[PDB]
Amino acid sequence: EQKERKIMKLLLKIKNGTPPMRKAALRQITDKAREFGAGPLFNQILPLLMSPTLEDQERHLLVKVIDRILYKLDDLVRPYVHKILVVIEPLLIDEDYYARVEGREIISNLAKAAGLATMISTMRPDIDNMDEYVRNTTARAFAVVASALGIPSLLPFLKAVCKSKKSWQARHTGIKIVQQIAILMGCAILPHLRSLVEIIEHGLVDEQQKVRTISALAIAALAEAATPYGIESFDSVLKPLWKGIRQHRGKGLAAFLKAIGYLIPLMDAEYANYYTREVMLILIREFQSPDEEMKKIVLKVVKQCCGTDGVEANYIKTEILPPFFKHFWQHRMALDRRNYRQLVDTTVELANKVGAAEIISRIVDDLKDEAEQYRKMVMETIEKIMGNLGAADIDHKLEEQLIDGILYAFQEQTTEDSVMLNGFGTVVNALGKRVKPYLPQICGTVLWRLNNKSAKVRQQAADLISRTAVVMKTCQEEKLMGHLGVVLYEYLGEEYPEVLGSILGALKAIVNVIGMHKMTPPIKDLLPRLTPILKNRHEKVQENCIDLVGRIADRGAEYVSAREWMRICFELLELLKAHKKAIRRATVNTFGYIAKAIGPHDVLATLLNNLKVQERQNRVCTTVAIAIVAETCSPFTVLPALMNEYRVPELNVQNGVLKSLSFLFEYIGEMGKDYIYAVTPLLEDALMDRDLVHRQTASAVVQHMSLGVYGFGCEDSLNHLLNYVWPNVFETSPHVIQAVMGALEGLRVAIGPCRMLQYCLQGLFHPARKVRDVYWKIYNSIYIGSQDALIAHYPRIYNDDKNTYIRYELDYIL
Amino acid sequence: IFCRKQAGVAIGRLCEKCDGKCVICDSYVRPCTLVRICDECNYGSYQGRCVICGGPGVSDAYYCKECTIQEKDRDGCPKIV
Amino acid sequence: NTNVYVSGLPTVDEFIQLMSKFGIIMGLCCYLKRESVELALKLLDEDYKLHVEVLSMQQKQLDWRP
Amino acid sequence: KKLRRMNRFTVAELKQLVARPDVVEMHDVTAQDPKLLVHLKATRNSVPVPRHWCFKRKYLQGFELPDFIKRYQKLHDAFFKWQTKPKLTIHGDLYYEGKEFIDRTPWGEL
Amino acid sequence: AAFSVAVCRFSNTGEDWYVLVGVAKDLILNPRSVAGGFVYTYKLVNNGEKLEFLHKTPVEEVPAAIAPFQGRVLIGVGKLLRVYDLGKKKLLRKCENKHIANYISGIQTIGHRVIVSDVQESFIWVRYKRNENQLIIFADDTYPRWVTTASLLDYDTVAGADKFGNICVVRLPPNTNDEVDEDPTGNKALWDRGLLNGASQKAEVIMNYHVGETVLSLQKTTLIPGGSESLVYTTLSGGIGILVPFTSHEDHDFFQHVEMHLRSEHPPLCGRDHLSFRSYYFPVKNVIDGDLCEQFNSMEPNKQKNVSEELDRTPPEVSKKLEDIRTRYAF
Amino acid sequence: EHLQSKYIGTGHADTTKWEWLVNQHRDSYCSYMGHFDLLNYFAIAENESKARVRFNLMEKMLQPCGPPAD
Amino acid sequence: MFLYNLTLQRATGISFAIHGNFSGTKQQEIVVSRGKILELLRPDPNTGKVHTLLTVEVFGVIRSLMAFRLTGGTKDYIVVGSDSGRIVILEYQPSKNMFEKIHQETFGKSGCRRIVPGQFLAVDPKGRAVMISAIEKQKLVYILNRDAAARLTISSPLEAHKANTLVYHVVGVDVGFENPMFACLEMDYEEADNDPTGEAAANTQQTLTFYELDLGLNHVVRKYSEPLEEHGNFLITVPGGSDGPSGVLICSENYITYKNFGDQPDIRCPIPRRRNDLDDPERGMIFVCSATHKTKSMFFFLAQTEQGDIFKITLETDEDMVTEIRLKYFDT
RNA sequence: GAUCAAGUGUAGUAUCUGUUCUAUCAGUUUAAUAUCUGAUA
Ligand SMILES: [Zn+2]
Ligand SMILES: [Zn+2]
Ligand SMILES: [Zn+2]
């Protein structure tokens, strides 16, 4: 009895505590599994698996137990299969993907453990069950049984089941299993495909509507899994499907149409023609069908047939499009999101084959429609088609209808819709140069919506400017872009940051277009307005404001004072280390522009004075800033100033220039090659110095110099620096020794493993353990780093009495 | 400590606060190689975890250039544990 | 000298937060270090129009200890 | 047990057994393999262990602006016109406490 | 087993030509042992169409390299470098040097300088003191290299190749002195000494490059009439390649930028880093891979555009500048 | 550090001459097996087939330096 | 001394060759490794002459090649093992005359390393799985699947590492559509390292181990392992399922042996020697390389000795059991 | 330089004040010392 309590203790140490406790306890259960026995152990495990309280990760760990005990127990599980299975089976039907895959995993392991004959003998009485739910799970159980074991192994059982004359429920479940096998396995079906089709094939012909339905769904699932291969396997079922298509009705026909839709993409171009035409006689009739399930199918079959290579673009243009537009492109279809997405997709695929203009010309008449949701549907379709195919196909007379309708739809939607914003931006960007005649109408429509009283509605108008200002450049740009910008300049006082971010995102788009002299709110008025906005808490505002101040610095440096730029740099300074990636990247780019704007000298003098007087947070920000002023502008303008700060006889400023140099070398990368010789003597002083933090961060400079200059020569200067790094190998402070290991791992790359080995050899067998520990730690980094390179560099070691240590193959001559 | 199981097909992710940092060195300079994590570290709740802190991942994790050069992309699944 | 005088002011609460950006502080201000005075004269002048004219643990705020 | 610490070569014996008696230090005798150690100390490009490894004190518990900088265009030319390589130490010249105190045309020039 | 050969005249015999062939006797490769060796001398006769055997001279270890030097022959027997006069019945050992670290694979000469290829310890520079009858080591490399072959580029510079598919160029630093003594009592092997357990002066490695494959020949030559001079190499997989000097930065810094962009835009097919491959045993130094640069022409035009834009050029100008450098030296 | 133990052929302060040389020889033979040109060189030098050179190297992997010291 | 490297004559030596429908057409090409270069050859079946279609410097050390095909596919992939430490799958794109990198999966550090995979590459004949194996300890298996679009998909690697184990060769065993199996000739070296006498080295035997990949459970199990009478230098995959009896020929010193798991006995044939051979009698004989020819109703192997003599090898079968190996001298 | 007590502070590392160190051998230990554990005074 007490050993069952040990199972509790072991379960507890898996379900709770540190990972080695879990690992040990699992090892204990699994090796003890033979003694515990399957009966007691599953009487105890299955209650946890049945508990509603069990988390996903608890369940996953319990599965990681179940796999191993099943492997250990093996044949011992055979009496308990029935009990184990009924607790597990519901997982196969759980909506949670992970609960589901876990159930499949443990049925797989249970099926490897228990003999096939026992799985069959367990689940066979459920094949014949009256409940479709029991049959459904049983079908999913057997599919997993098939997956774990060989598919051929289960075939002789399926061959008996699908011909089980005494119960349609049984024959039905057989074909459910054959469907579920295809859904589970995927393309792995293919070498067993004809064996599976030849099990189903008689079912399509059967006297029971249920069996015909499930066999058509099995054939759909097999065809889906086989795509694009395996057509030769289905040659059996082609005749039965047409003979059914011509005859069946309702959801029993929807099943056959589903099968056919998956078969036509498998076919050669000649058969694709013949059999698509066979479909349309019935599929066009089903376009009238009231049933939403049928309507889901026929759109799928249209998408599949017209997507197939064989079927003529002209055939689609003549026989598909007229009845399709008639029955589906009408107001009633916008009402259901399922039909909505399916119709949009189907229609975009027709466009991919037949062309943009053939579809768009049947749709655009309804951009001017009454209903918002139907206008949304057509707009989403035009959005997708012109995103895929562009404007090339579209007639001038179709532009006129597009743009008229697009403008009408935008002025019509009561509430800001993303779809209308997408559609309008896409179509304008696609048309490009062709938009020129309509620009007054577009601008007026935008400007109207930009003067609207609603926050969201103005956000959408500014977003639309943001997405399309590049097209608006075309002509009278100064006139139109400029007034849009003056309206936006008023909204720079926005109460809502969501909106202000878009105002800024629209202003940003204007200055990326306008020549800065032609700006309508002059830059002298624009920048002061932005300076308080830089301090806004909201991410979208900060991003667009910093990025906009960026373009003003880049493109229009001359319009504002040195001191104006200097104050802006000093405010931007902390944003270089902001939490958000976007805010940092904007700050880095734009500090780089403003450093060019000011010129490097006084911005650097200001940064070096800040580096002496601030808290660690803002001091690290200045090290980032100084490096931007080096990569941008000139590095040679930065290093002379840093060299002078190091001549100040104070440990805190000196330590500061070492952090500045360490980041400068990380940041400028390959540019560092020009500068190693100049910075070398500073690093000698720093690395000879008594201070622990000088030697730590001089080592960090050497890491970044080394990794930055790899392959550009300079190994002379790096060998020289290694003579000052290397003595620090016996330092004991965590921070200095990790920085020294970092430097050595850098120099292994830039000087190479040969040199690093030459520094290790005399210490690997040195008398003192504290030398050996340190030298083997270094050697192991070089070895893991460069194992195959070391072959060339190992010294000649002479033979002993017992042992051969020469490498004779490398002594050979040719 | 780092996980160091053999990495697989799953891509490592980063939360907004840790966005753009290198998992190994915590530098924000020059992301170069996509981080790859082991299946166990990317399963269920573990799926979508920030490599550095385990938060919801808003972006793909990237090993820096300095780490890629040193072949520190190769040590195994850099999920911090 | 690290002492600085300021004019064109609006509270002590505003004043300390406003001036903290030019470096550590131990109307009139007193910075730890002289270079804060150069920063104030460059930047806090004109920043209303603002106008500007001329222990261990406290120094250990400027340290680069890891 | 102290016994194996007695089961060692004398310095005399190690000095005579080896190709290079000038690399044999007092401490070398006490190694787990003094013959491998002395061999590695004699290899042609190998660098000695930092001498302070046996000192009771921690390693260091006992700047001038380069001439071309010190000398826009001027600041470019310091790096791209008149920059001289500093005195560089050779491979293996480790720093320590007291360290400071027939035609001849080159092939493949430009 | 013949391992070395030379054709030469001797000062004593004047016009008469000789073929000297160095032979190992009963060489076992692994574990290595040998029954010493021989140098066979033949008098070349009948306008160099027949070998008239003259004498067979025994030696203690394989005479692995032979090099004619100042009307006498320099033979490297194991680790011993010896000058041999023709003699009449046998070669006469005028001088010997026993300070070479290991087995000698090759011997090049220029003026009074002798460059000795050690099997593992790379290059040793020796001067023959003519009046004093001494071979003096005056410089060595700072790396082990498993040298296979060597070539003299100038009086101060050696191109070498090794068993690990590398090429290097090693140069004597300016103001290296070859006028060096060896002490008649012993002082220069006792008190006075060399650096790091090698010679007192060191060669600089001015070039390193992993060819990717073992080189057994190096020759400085012009491959085309009125083309530029080049360093030609050959390999065990049957490759032939060249290393050619850039004449100016207008070439060098351009091809440097081309190589940088192709390393990222067109990375190696089987997943290697290119810089890592060319840096296999030592970091790559002063060589640009034209085998990578000429892949520009094999990129899709999408990449050719993008790479050429980052080079301030159109793709035809890039293709032409690639053709121009090949045709200047190579065919 | 502990994690270095994931990698065979690393060492530590009580690594012997024999342990270290056996790793150098095993790594060398694996390098010769991979480097096609280095394998070419040995096949030509021994006058032996590349397939027998590879086999002889694999046979040498078991006890490349002779038995452990004692 | 700035220098520009140019190849004048590409390497001509071949170290690996694989054959397949790399173009995805009726005709066969050969992909050859020249170590640093990957090259595609077409033999014209009319003119006889062999045309080089494509040559690519791969700036790496190619160490293994396999052709493989997904079940149902018309076109062969090249899978490459290299010093890179990344498994690379290439598809030849005939229209663009280029090798296109379909996958690149990373598992280790670069160089020709002892414990990092790349030296040995084995693919399942059906193309379901690929195993990349290091000389020592580390072996990794990548499952291969075809997506709906028919683009190749590579599974995450499954670890199959056995410490202190040296692998001499790995080949995929043809099990038909049963779970993929790989076969490795392996020797465990732990005991030799711990035995001062050296007896353990002498008494260490190579084993043939079959590793099975249970596709369902995503794990690789070391399912059978067996000591060989003598050391094999390489393995040959024997055709399986309908095509043949499965199993693997071990080529060894003086012998060729057929083995299969289960009730199959060992069949062993000595390698026939040259009559009047002038060679040193102490010299054993190995097969240096092999080709397989699989035909609609039969198969045979060609195996070449160190002397250059090719033997045609056939296997007689009764039921699914091999009963004898037959060797006919073919050509030199 | 080792070693004991006390204050103080940090994500972590420590700083800082007040003491001890006087003879040999053996064992433990170390590169050698030392410390530590016994013995002789
Ligand atoms: Zn990093
Ligand atoms: Zn992980
Ligand atoms: Zn995070």
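By the numbers in Swiss-Prot, the shown part of chain D spans 452-513, 522-530, 568-597, 703-711.
This entry, so its header tells us, was determined using electron microscopy, 2.2 Å.
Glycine residues also receive a Cβ, built from the backbone N, Cα and C atoms like all the rest.
These features come from Swiss-Prot:
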| type | residues | note |
| --- | --- | --- |
| MUTAGEN | D:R471 to K | Does not affect methylation by PRMT9 |
| MUTAGEN | D:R495 to K | Does not affect methylation by PRMT9 |
| MUTAGEN | D:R502 to K | Does not affect methylation by PRMT9 |
| MUTAGEN | D:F506 to A | Does not affect methylation by PRMT9; when associated with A-510 |
| MUTAGEN | D:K507 to A | Moderately diminished formation of omega-N monomethylarginine but greatly reduced formation of symmetrical dimethylarginine; when associated with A-509 |
| MUTAGEN | D:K509 to R | Moderately diminished formation of omega-N monomethylarginine but greatly reduced formation of symmetrical dimethylarginine; when associated with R-507. Abolishes formation of omega-N monomethylarginine and formation of symmetrical dimethylarginine; when associated with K-508 and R-507 |
| MUTAGEN | D:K509 to A | Moderately diminished formation of omega-N monomethylarginine but greatly reduced formation of symmetrical dimethylarginine; when associated with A-507 |
| MUTAGEN | D:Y510 to A | Does not affect methylation by PRMT9; when associated with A-506 |
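Using a 10 Å radius centred on the Cβ of D:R495 (mutagenesis position) and all shown protein chains, the other Cβ atoms total 24.
Each of the mutagenesis positions D:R471, D:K507 was assessed for Cβ neighbours inside 10 Å, and the highest tally belongs to D:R471. Chain A comes within the C-beta cut-off of under 8 angstroms for the following of the mutagenesis positions D:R471, D:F506, D:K507, D:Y510: D:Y510.
In this structure, the CA atom of D:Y510 (mutagenesis position) is 10 Å away from the CA atom of D:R502 (mutagenesis position). Using a 10 Å Cβ-Cβ cutoff, D:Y510 (mutagenesis position) registers 21 neighbours.
Across the fold, the C-alpha of D:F506 (mutagenesis position) and the C-alpha of D:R471 (mutagenesis position) stand 26 Å from each other. Packing around D:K509 (mutagenesis position) is summarised by its Cβ count: 14 other Cβ atoms lie within 10 angstroms of its Cβ, all protein chains included. In the three-state DSSP scheme, D:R502 (mutagenesis position) is classed as helix. The DSSP secondary structure for D:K509 (mutagenesis position) is coil. Put simply, D:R495 is the one of the mutagenesis positions D:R495, D:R502, D:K507, D:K509 whose Cα lies nearest to the Cα of D:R471 (mutagenesis position). Of D:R495, D:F506, D:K509, listed as mutagenesis positions, those near chain E by the criterion of a Cβ under 8 Å from one of its Cβ atoms are D:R495. Annotation for D:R502 (mutagenesis position): same-chain Cβ neighbours under 8 Å, separated by at least 6 residues, are D:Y592. When the alpha carbons of D:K509 (mutagenesis position) and D:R495 (mutagenesis position) are compared, the span between them is 30 angstrom.
For D:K507 (mutagenesis position) paired with D:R495 (mutagenesis position), the C-alpha to C-alpha distance reads 31 Å. The Cβ of D:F506 (mutagenesis position) has 13 other Cβ atoms within 10 Å, all protein chains considered.
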